[PDB]
Amino acid sequence: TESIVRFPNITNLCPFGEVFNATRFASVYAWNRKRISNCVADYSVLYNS
Amino acid sequence: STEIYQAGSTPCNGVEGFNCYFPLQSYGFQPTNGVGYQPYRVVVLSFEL
């Protein structure tokens, strides 16, 4: 009859800015790595920009 | 259709602006452009059976 979905009540936004807006990037031979998890990531902005 | 894309608030009123962009972009072709960016005519034949 109806569709339901559940998730943790309170969650923090993923910090995509710190990697996408990093003041300076690294070289190709030393490409920079950053892990992210346990945070809500909004992928809409990826194709909405 | 040439509706203005919505990347922000719902009302757009068909006026370009911040978070309001045209849905069509023009290509750029020049004789000095590279093979990757050079224009190519593509014709696709579909048979009905």
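All residue numbers given for chain A refer to Swiss-Prot; the residues shown span 323-371 in order.
Heads up, header says this was done by electron microscopy, 3.6 Å.
Backbone N, Cα and C define each Cβ position, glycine as well.
As recorded in Swiss-Prot, the features of this protein are as follows:
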type	residues	note
MUTAGEN	A:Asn331 to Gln	Reduced viral infectivity
MUTAGEN	A:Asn343 to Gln	Reduced viral infectivity
VARIANT	A:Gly339 to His	In strain: Omicron/BA.2.75, Omicron/XBB.1.5, Omicron/EG.5.1
VARIANT	A:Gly339 to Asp	In strain: Omicron/BA.1, Omicron/BA.2, Omicron/BA.2.12.1, Omicron/BA.4, Omicron/BA.5, Omicron/BQ.1.1
VARIANT	A:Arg346 to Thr	In strain: Omicron/BQ.1.1, Omicron/XBB.1.5, Omicron/EG.5.1
VARIANT	A:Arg346 to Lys	In strain: Mu/B.1.621
VARIANT	A:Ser371 to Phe	In strain: Omicron/BA.2, Omicron/BA.2.12.1, Omicron/BA.2.75, Omicron/BA.4, Omicron/BA.5, Omicron/BQ.1.1, Omicron/XBB.1.5, Omicron/EG.5.1
VARIANT	A:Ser371 to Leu	In strain: Omicron/BA.1
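Counting every protein chain shown, the number of other Cβ atoms lying within 10 Å of the Cβ of A:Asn343 (mutagenesis position) is 8. Under 8 Å, Cβ to Cβ, and six or more positions away along its own chain, A:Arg346 (variant position) finds no residue. A:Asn331 (mutagenesis position) falls within neither a helix nor a strand when secondary structure is assigned with DSSP, and so counts as coil. Ranked by how many other Cβ atoms sit within 10 Å of their Cβ, the recorded positions A:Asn331, A:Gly339, A:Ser371 place A:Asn331 at the bottom.
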